[PDB]
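Data first, discussion second: the structure below is written as structure tokens.
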Amino acid sequence: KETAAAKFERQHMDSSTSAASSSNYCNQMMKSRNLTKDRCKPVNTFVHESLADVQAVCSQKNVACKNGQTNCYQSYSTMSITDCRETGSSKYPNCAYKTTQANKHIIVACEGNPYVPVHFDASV
């Protein structure tokens, strides 16, 4: 099966663009990354940075995750992110999202060896 690390890349990484360029970014990306296959995932965040810079966050500031776990890490720097949130007209299989572009610190949970991001916790 797909590894947790691979799933994080699929769900959260977009190193191919620097920022969302149009209001349709989330509709396109949620569909193309197969996040709407079974149901409309209600919220998702894409990170517009190199995979290496995001993996490096697992060696930065240790913080508690929202759910209390202590394998979360906050990035020292802000990063380019896109927030995707389901709209009121969203109806499976035609899932619909609002695109919001922002520059925030990210918080990820890390696991494994190599120690890599496997869950996106929050942006602050």
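Chain A uses Swiss-Prot numbers throughout; the residues present, in order, are 27-150.
According to its header, the structure was obtained by neutron diffraction, 1.8 Å.
Note: Cβ is positioned from N, Cα and C throughout, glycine not excepted.
Sequence annotations record features per position, and here Swiss-Prot assigns active site, proton acceptor to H38. For the recorded site, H38 (mutagenesis position), the DSSP three-state label reads helix. Around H38 (mutagenesis position), the same-chain residues at least 6 positions away in sequence with a Cβ under 8 Å from its Cβ are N70, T71, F72, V73, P143, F146.
Positions annotated as active site, proton donor by Swiss-Prot: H145. Counting every protein chain shown, the Cβ of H145 (mutagenesis position) has 19 other Cβ atoms within 10 Å. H145 (mutagenesis position) falls within a strand when secondary structure is assigned with DSSP.
What Swiss-Prot lists as substrate binding site is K33, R36, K67, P68, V69, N70, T71, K92, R111. In this structure, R111 (substrate binding site) is part of a beta strand by DSSP.
Among the mutagenesis entries in Swiss-Prot is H38 to A, noted as: Loss of activity.
One mutagenesis experiment named in Swiss-Prot is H145 to A, and its note says Loss of activity.
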Assigned element (helix, strand, coil) containing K33 (substrate binding site), judged by DSSP:
helix
